[PDB]
Amino acid sequence: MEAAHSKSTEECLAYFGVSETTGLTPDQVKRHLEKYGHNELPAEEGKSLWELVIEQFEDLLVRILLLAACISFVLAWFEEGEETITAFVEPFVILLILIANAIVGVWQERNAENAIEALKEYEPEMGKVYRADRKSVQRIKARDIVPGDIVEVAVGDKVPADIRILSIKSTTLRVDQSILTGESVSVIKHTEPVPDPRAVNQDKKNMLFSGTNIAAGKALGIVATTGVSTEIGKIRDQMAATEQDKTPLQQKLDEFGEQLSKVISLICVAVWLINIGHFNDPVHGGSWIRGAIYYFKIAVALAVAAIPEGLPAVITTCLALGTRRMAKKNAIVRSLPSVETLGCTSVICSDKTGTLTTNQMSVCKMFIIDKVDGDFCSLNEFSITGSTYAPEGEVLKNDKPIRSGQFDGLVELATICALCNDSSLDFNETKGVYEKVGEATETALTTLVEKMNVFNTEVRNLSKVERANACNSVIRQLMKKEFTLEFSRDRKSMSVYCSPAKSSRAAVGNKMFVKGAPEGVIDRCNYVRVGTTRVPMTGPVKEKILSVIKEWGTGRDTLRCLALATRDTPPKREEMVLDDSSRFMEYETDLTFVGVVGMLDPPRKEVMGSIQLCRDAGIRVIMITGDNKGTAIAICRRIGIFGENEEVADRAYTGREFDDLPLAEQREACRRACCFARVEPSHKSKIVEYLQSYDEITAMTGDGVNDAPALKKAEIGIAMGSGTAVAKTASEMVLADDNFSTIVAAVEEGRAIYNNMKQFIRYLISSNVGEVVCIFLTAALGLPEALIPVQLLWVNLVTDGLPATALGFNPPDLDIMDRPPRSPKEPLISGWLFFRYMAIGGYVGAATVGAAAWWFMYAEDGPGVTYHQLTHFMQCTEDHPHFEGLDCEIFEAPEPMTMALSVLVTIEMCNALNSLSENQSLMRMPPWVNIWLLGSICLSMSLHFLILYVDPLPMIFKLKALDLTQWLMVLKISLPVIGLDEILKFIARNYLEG
Ligand SMILES: C/C=C(/C)C(=O)O[C@H]1C(C)=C2[C@H]([C@@H]1OC(=O)CCCCCCC)[C@@](C)(OC(C)=O)C[C@H](OC(=O)CCC)[C@@]1(O)[C@H]2OC(=O)[C@@]1(C)O
Ligand SMILES: Nc1ncnc2c1ncn2[C@@H]1O[C@H](COP(=O)(O)OP(=O)(O)O)[C@@H](O)[C@H]1O
Ligand SMILES: [Mg+2]
Ligand SMILES: [Mg+2]
Ligand code: NA
């Protein structure tokens, strides 16, 4: 029964055909279980290890490498000679990377928990029911509970399903619904029906929600829903139906692979087309088999050369580093790829209480009626100092301190504040300051009583623990609190019934003290208190009261106002039914207006500045609050969201106003709105949907399982460090301090991390471009391989990985937050930059091919064959060049390859320096601007010499130490790269501005 809350207790029994004293019969249990299933959320997909492992091979690039591993594995097999010592090295290396690669991937999935499986923490293992086949109650597994079951719950129990309370055994029943309604304070439940069929959970006072806890009491009820049909199960279904896209970088990264894959095949076709002349050679002769090997061999080098094998690890290292940095600033990022999206945040939706404000309540003003003589009228306004919950402060009249006792009206004001209050104070000897015990609003009233001290007590005679609740205790001893009529959003008021302490045999002298929202409370007042006397409430005086309330709640004071009243002649105790909260308003009528207290929940001290940063960064800020519209707007003006005197009629809505707009208009309202007051439980999600229909990167805050859907949907869900574990697991980030300004600081950190990432990414991909040209040039000219797979891999993983990582630590621009949000569609490389890397690539390709070619010719140590043709052949099966001797297989010399690799390494240590800045010359921004970079280069070169001299290695890499002469030819070919890019940068700065 989805509508149970609106049904009478009897109608629910009738609906299910069950008796409240016996429960369901075994036949009913059978049929019901059959019809509704078990009371549990479905179990998550059985993603097995094998499936997991296979998934680490879905990527196009990992497939290419896999293929190349196979070819490499085949060649290191169908070859002639016993040089097997360095045969299977190449294939094992590739495979080893893919292996370690899959390992990591799997390691993550094993430690990644999802929010949905986190909801299963709120479902108890057992529940208690009454079934016809037994007199006493029997506890069974909660999953075996079904709609119709008569259930029993008691204090300490975790509610097993959504239940319609049938009968409350205890004096009252209290429930902790924090996880679902935010209401941290336990709420009283009743059994009467709640008329509205569309009432939100907070108002279903006759319902117990599965996953919730009994704070106090014992009750009997009937199960209305179970499984995914409960409030929490519906939350679980929204979440499961929410798909989160890949981050902008993942999308670009994936398109890069699709394109890289398309290029590799095209370069293979080209290498083939350029050698179509082989069909013009005689059939007999020539090593066909030793030719196909040549082609397959370059394919392997081709694939290894185009893939930036070390990129994923570089990104991850930068993200982990930045992430630990963000933590020190109170931003706990859960998803590494989220740091990127964070920098892109274009809209931040923030709850007010506790994030934009401190949630530290404090009464600042209050007033009573001074005189009412016909059309004439005067009030008695006061101020109170102290913003802490500590009883340290004073009352003032026109800044002049006064004594509260000299005004009777204040004595009663204080009485109401003390009595009609379920909160208190507690001096924490540990921390050294007073803390609240209950809701912040009521505690502020408690704190106010101590500051007022309407009876003058020896408080300065008591300790710090006794000072806490002194003046309250005094007023407590003068009035006996019979019972209290709880607050309910319908009437927006609360009251307590009291009778004097010292009163003999008599049935007269009782009073009701009412506290609540002004509008409603004042409308039920027929009298106004003037000191100790009373007079009939009039139109004039009412307006006077309401004008001040409006000023306080809507002016720059942004105060939350409460009207305090007292029913002088409260109905006889026997004539009141304390069970139907629906009658409480009628009982709180014919009241006498006593006063108004205005309290403040102060903005965080850093919120003002952070909001300004957002305006500077082009980041829109939307506040979500429970304040009525007026005060919401006033607060938005106060903190900077709205201009002090700007029009906002069309930029602020309550949930009601928003629901009344047609779908088309809601979408529009979301693009311009900055204030949402009294918002429904589904609104955050709809607001995120509309915002996304404008391609906005949205950050949204939340804390309870009810915010879980919007958190998951938003590009950057933000959870409170003091919030629920479910909200956290559904968010990309957690605020350890719950402070709004932590979001802004994370965004900035996000913008900085990405700029540096843009650099080391272009750096790495840049080098792959040169490698492919080198492998291409060699393949086109039919030259001996200048660079082999193992060398490239060492370069792309180690040699270049260090500088790349170092670049991650590039100092951030100073105008980071003075620029609008970066567009997600912004490519990493295009336009003039694409040309620059086109050029650098050609350069690197020619430089490495030419470097090996050099040794093979114009060099001493090498077969000085100037303008000779290595291209001519590579078989000596004809021997045209050599005229006398016994040597041929020298084309496989390590020296030439060592020349190419050294050129690569040197041009890359150079191009890294060219990477410190996109367009700024090394003249303007010196290499030493990043010390890590310089140092990384020193380590890379050292590692280079390492693989050249430490015997085991030079064999594996096929390298040979160079002569001081050769090294200089490397510097003759490399160093000039800096000048090339310098010239291209110069062009971007002077002939490309506007
Ligand atoms: C890794 C090495 C190579 C050589 C490769 O094929 O990269 C191409 C490629 C896939 C792209 C290109 C490369 O295209 C070329 O170099 C043109 C063909 C000439 C080479 C042929 C030799 C005979 C990038 C590398 O070229 C230059 C010169 O900068 C730039 C950019 O890449 C990025 O922005 C990186 C995204 C993370 C991409 O055009 C990109 O495709 C896209 O979708 C983009 C938008 O991504
Ligand atoms: N404990 C209370 N007792 C009586 N009235 C209250 C209490 N708390 C709030 N009110 C009033 O009722 C209105 C709405 O309360 P509530 O729904 O709890 O709002 P909020 O989420 O801003 O705390 C408030 O504007 C306030 O004036
Ligand atoms: Mg909440
Ligand atoms: Mg509240
Ligand atoms: Na999200």
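Heads up, header says this was done by X-ray crystallography, 2.3 Å.
In case you wondered, yes, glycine gets a Cβ from its N, Cα and C as well.
If you check Swiss-Prot, you get these features:
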type    : residues                                                         : note
BINDING : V304, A305, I307, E309, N796, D800                               : Ca(2+) 1 binding site
BINDING : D351, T353, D703                                                 : Mg(2+) binding site
BINDING : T353, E442, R489, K515, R560, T625, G626, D627, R678, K684, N706 : ATP binding site
BINDING : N768, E771, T799, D800, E908                                     : Ca(2+) 2 binding site
MUTAGEN : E309 to Q                                                        : No loss of calcium binding. Strongly decreased rate of phosphorylation of the active site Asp residue. Interferes with conformation changes that are essential for ATP-dependent Ca(2+)transport
MUTAGEN : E309 to A                                                        : Interferes with conformation changes that are essential for ATP-dependent Ca(2+) transport
MUTAGEN : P789 to L                                                        : Almost complete loss of Ca(2+) transport activity because of reduced Ca(2+) affinity
MUTAGEN : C876 to A                                                        : Loss of ATP-dependent Ca(2+)transport
MUTAGEN : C888 to A                                                        : Loss of ATP-dependent Ca(2+)transport
| note | Of the recorded positions listed (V304, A305, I307, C876, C888), the greatest number of other CB atoms within 10 A surrounds the CB of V304
| task | Count the other Cβ atoms sitting within 10 Å of the Cβ of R678 (ATP binding site), across every protein chain shown. | result | 19
| Under 8 Å Cβ-Cβ from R489 (ATP binding site), six or more apart in the same chain: what's there? | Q202, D203
| task | Check each residue in the chain of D351 (Mg(2+) binding site) that is at least six apart in sequence and keep those whose C-beta is under 8 Å from its C-beta; list them in sequence order. | result | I624, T625, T701, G702, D703
| field | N796 (Ca(2+) 1 binding site) as reference: those recorded positions from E309, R560, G626, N768 with C-alpha within 10 Å of it | value | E309, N768
| recorded positions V304, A305, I307, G626, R678, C876: which have a Cα within 10 Å of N768 (Ca(2+) 2 binding site)? | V304, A305, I307
| message | With the cut-off set at 10 Å between Cβ atoms, which of these recorded positions ends up with the most neighbours? Options: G626, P789. | response | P789
| request: Check the Cα distances from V304 (Ca(2+) 1 binding site) to each of the recorded positions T353, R560, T799, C876 and keep only the ones within 10 Å. | output: none
| note | Widest Cα pair spacing in Å over the listed ATP contacts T353, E442, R489, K515, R560, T625, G626, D627, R678, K684, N706 is 31
| note | CA pair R560 (ATP binding site) / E908 (Ca(2+) 2 binding site), Å rounded to integer, equals 63
| said: Please list the binding-site residues from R678, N768, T799 whose Cβ falls under 6 Å of any atom in ligand 1. | reply: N768
